[PDB]
Amino acid sequence: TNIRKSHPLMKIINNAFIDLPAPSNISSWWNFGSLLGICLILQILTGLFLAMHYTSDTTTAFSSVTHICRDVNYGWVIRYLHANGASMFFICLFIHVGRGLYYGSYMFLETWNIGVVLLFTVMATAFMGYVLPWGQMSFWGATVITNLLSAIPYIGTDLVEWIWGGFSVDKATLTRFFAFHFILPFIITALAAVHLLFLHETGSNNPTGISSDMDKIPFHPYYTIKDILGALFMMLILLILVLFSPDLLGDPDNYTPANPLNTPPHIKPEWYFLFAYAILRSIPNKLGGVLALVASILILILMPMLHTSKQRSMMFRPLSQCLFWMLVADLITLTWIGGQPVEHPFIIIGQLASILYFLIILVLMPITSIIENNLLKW
Amino acid sequence: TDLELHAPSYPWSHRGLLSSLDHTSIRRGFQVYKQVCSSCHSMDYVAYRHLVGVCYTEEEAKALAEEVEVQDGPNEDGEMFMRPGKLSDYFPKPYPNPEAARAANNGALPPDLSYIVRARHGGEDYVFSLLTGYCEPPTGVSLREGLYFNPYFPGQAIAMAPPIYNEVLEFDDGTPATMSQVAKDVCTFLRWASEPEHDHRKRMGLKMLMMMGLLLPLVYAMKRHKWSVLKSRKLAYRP
Amino acid sequence: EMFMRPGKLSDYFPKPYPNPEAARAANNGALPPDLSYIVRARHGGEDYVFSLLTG
Amino acid sequence: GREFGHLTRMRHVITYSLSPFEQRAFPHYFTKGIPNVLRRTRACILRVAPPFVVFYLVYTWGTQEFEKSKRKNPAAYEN
Amino acid sequence: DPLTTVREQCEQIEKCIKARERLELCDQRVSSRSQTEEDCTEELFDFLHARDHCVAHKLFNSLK
Ligand code: HEC
Ligand code: HEM
Ligand code: HEM
């Protein structure tokens, strides 16, 4: 009879990809999340051909990458795909997140909360293993981040030395940071396998905000092809960036081999943290400052129950659409501030962004959603 | 709390997207490095095998390494003995160790020029400027006895006793050796040493566009077919 | 460099020759076995060596 | 347990459709692409720009002022 | 030798001459005293920028 519906393995994939009711208006924006999956398989795969060669020797580490990006076949390609294919996995995140604050996508409490955890794990693996190319930026950011968690009144003294294996970076540290990279990765994949289990049993959304069980089309021939087409469009831009102008997104200060004898003049991390580092140094009081740094990834779980409108999505809410575009411009000025020395207006101005990322979505957005409820009589 | 002098730009012969490397400038820059300047840095990562595909022919290349003889390793009945030299070995170091280097040249280490180009805000252009525009010191400024005035430095002065000027060398190819030309050949050599994958990169970066740029316009058409079932329906209501 | 140091707690058991290849020169082309694992690398054990000596 | 048999209930409606092989897939693409963008960009050019417009001003103000007090300090470094 | 000639030719423009008058006026100021804060740290940079902007264009052409 029909083999597609009686075999124990193919029931699972027919019910999951080939034959699930799907809406029909979905914006391309429903596109990006799959792209992330493509990135996930490529960061893992390309990243094992480096731990094959690399050597966790504190006075052997830096020359290791230097011989791989010279010595072996095609290694110059793979090094750069690994360094650039996560400048874009971090591109994907800010779009897949910001959309869910447009099309009312948090009312999925279960889906939404197994999210933020993944945000935290992915954001920490990259720092935890950008300090083991073993260069001055790598050591001198490690020292600075390390000295903050040590300002806990009774916590700090003891925890700090357990990760060093001593007093300062030696053979006892590079080894256990290289311990870290291997395992955060595998664990993360299992949290992504559970994000979707929730997704079955509520079905997807649609960019109007009205349940449409009336007209659901399949997810074979349509979503399968749209997806393949856009995916083979991510491999144009990725490869053009890497094989035309690789050196564009980096810094020329992981080339002098690590020394305690020098100290970099204008230390600053890559672009995609300078946002959760501009709050930090914006304020005095080190113990407090660490707390305001994590107020942010936990600002988010606090925003399903501040909703105060009667409708879903901003499509039919033309007055709230103003406040959503002063959020992203805030996050752009706040990234222009950070990677730059301290001068007269930088302190005064970066301050406003810190005050406002909070006044927009803490006071304003729940109090400006009633002024318009009062206008359509709900 | 001071100023700095950002280097200008030049129409470099390799500056384009689809350009190449002049493979006669690097050959002539190698002799300049060796005779003139090859004392103060290491050049460790560059062996003697890396110039045969770039600058010299193999039977023309082996005779360069022979002239500089170096100590060899321990063995039985004559450990640490002298030996002519082989192709593989790395460029012979000038100095024993950090302390002698500090002592001989005012306690300041000379950087080893293997990543000296990539690790400078700027690049080949800044390198070309720093080796031309020297000037006498202004009025009313104090300076160290061993220090010489240079306007391209963050400290505005560096221990570099001018090593490059007219007719310090002789170009065997039959070239009137002017300071500008020798500096240019040196810079073209140095960047290539800092990143040799330039020439093998811009060719796959070209056989990627032509092939892709015609397959991708296909997928679109198969798409349209499928989605063209659903954009042609009329939807009337009759209670 | 190549000068002599009195020695401290860290330093290893000083090795006799410049290289092991000197051993065949003086010892008839018979390289002496190392004595770190000679116990475990033999059938017998710590009673093969003893019975070798008085034999 | 929410497949294509059991969902919402609807009644008295009708829809029509052709095949793909009896039609062409480019009905005046050139002469209908432009007017749609013309009519829609106007509506939301006003809803994405003005929030973003007040960052150019502050960025240029700060940049030029800092450039002054870095390249022209010897103006107020009075002798 | 070509570079000295082209530097001479590129000195005669308005930028370089108005920079040199400023530089020598500042040196006239400074030479009269000894404790003054002024070196040639600033106007000399103006002179170098004014030269190099124009020098950087036609220099590479004059090669063999
Ligand atoms: C007179 C011996 C000598 C000669 C010849 C010489 N160098 Fe140097 N160079 C030094 C010393 C010593 C330093 C370190 C200066 C310091 O740090 O105080 C140095 C530093 C440099 C620097 C500065 C690097 C930086 O970080 O600013 C550059 C550039 C340089 N050398 C290039 C060259 C090149 C290229 C040549 C060959 C054309 C050359 N020099 C020939 C001795 C020399
Ligand atoms: C979410 C997944 C991952 C992310 C985001 C990530 C991120 C990074 C980044 C940014 C670097 C810096 C490399 C450089 O700057 O040159 C790096 C290096 C490295 N990673 Fe990963 N990584 C991931 C997964 C892995 C995995 C799964 C492994 C091994 C199983 C791994 C092993 C390594 C090694 C050995 C290096 C050092 C090699 C080198 O620097 O060339 N990584 N990682
Ligand atoms: C490795 C990290 C992540 C991966 C691989 C991932 C992947 C996905 C996928 C495949 C979907 C369904 C497909 C789609 O909707 O287009 C999805 C949906 C969703 N994700 Fe994630 N995501 C990640 C991180 C996050 C984060 C950080 C959040 C933050 C809240 C989040 C919240 C959501 C929400 C709300 C949806 C619902 C989409 C809808 O409206 O239907 N996810 N995600």
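For chain A, we keep the numbers from Swiss-Prot: what you see runs 2-379, in order.
For all residues, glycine too, the Cβ spot is worked out from N, Cα and C.
As annotated by Swiss-Prot, heme b b562 binding site applies to A:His83, A:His182. When other Cβ atoms within 10 Å of the Cβ of A:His83 (heme b b562 binding site) are tallied across all protein chains shown, the result is 16. In the three-state DSSP assignment, the secondary structure recorded for A:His83 (heme b b562 binding site) is helix.
The C-beta environment of A:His97 (heme b b566 binding site), restricted to residues of the same chain at least 6 apart in sequence and closer than 8 Å, consists of A:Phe33, A:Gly34, A:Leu37. Residues annotated as heme b b566 binding site in Swiss-Prot: A:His97, A:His196.
Record note (Swiss-Prot), natural variant A:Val123 to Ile: In strain: Ryukyu wild boar 6. The unchanged residue is displayed. According to DSSP, A:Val123 (variant position) is assigned to a helical segment.
A:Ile184 (variant position) falls within a helix when secondary structure is assigned with DSSP. A C-beta separation below 8 Å, combined with a sequence spacing of at least six in one chain, links A:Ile184 (variant position) to none of the other residues. Under its natural variant entries, Swiss-Prot includes A:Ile184 to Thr with the note: In strain: Ryukyu wild boar 6.
Summarising the annotation, Swiss-Prot assigns ubiquinone binding site to A:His201. Close to A:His201 (ubiquinone binding site) in the fold, though at least 6 residues off in sequence, lie A:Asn16, A:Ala17, A:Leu21, each with a CB less than 8 Å from its CB.
Here the residue is the original one, but Swiss-Prot notes a natural variant at this spot, A:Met215 to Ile: In strain: Japanese wild boar 4, Japanese wild boar 11 and AWB10. The Cβ of A:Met215 (variant position) has 11 neighbouring Cβ atoms from other residues within 10 Å, across all protein chains displayed.
Cβ neighbour count for A:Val295 (variant position) (all protein chains, 10 Å cutoff from its Cβ): 12. One entry in Swiss-Prot concerns the natural variant A:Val295 to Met. Its note says: In strain: Bulgarian 2 and Meishan.
Looking at Swiss-Prot, you'll find the natural variant A:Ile368 to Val noted as follows: In strain: IB9, IB14, IB16, Sardinian wild boar 2 and Ssc3. The 10 Å shell around the Cβ of A:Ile368 (variant position) contains 11 further Cβ atoms across the protein chains shown. According to DSSP, A:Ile368 (variant position) sits within a helical segment.
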- Query: How long is the line from the C-alpha of A:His83 (heme b b562 binding site) to the C-alpha of A:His196 (heme b b566 binding site), rounded to the nearest angstrom?
  - Reply: 26
- A:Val295 (variant position) versus A:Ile368 (variant position) - Cα distance in angstrom: 25
- What's the CA-CA gap between A:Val295 (variant position) and A:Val123 (variant position) in angstrom, rounded? 15
- Message: Any of the recorded positions A:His97, A:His182, A:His196, A:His201, A:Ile368 with a C-beta atom under 6 A from ligand 2? Give them in order, or none.
- Response: A:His182
- Message: Between A:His182 (heme b b562 binding site) and A:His196 (heme b b566 binding site), how many Å separate their Cα atoms?
- Response: 22
- Note down the number of other Cβ atoms within 10 Å of the Cβ of A:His182 (heme b b562 binding site), including every protein chain shown. 17
- Message: Can you give me the same-chain residues 6 or more apart in sequence from A:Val123 (variant position) with a CB-CB distance under 8 Å?
- Response: A:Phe90, A:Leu94, A:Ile189
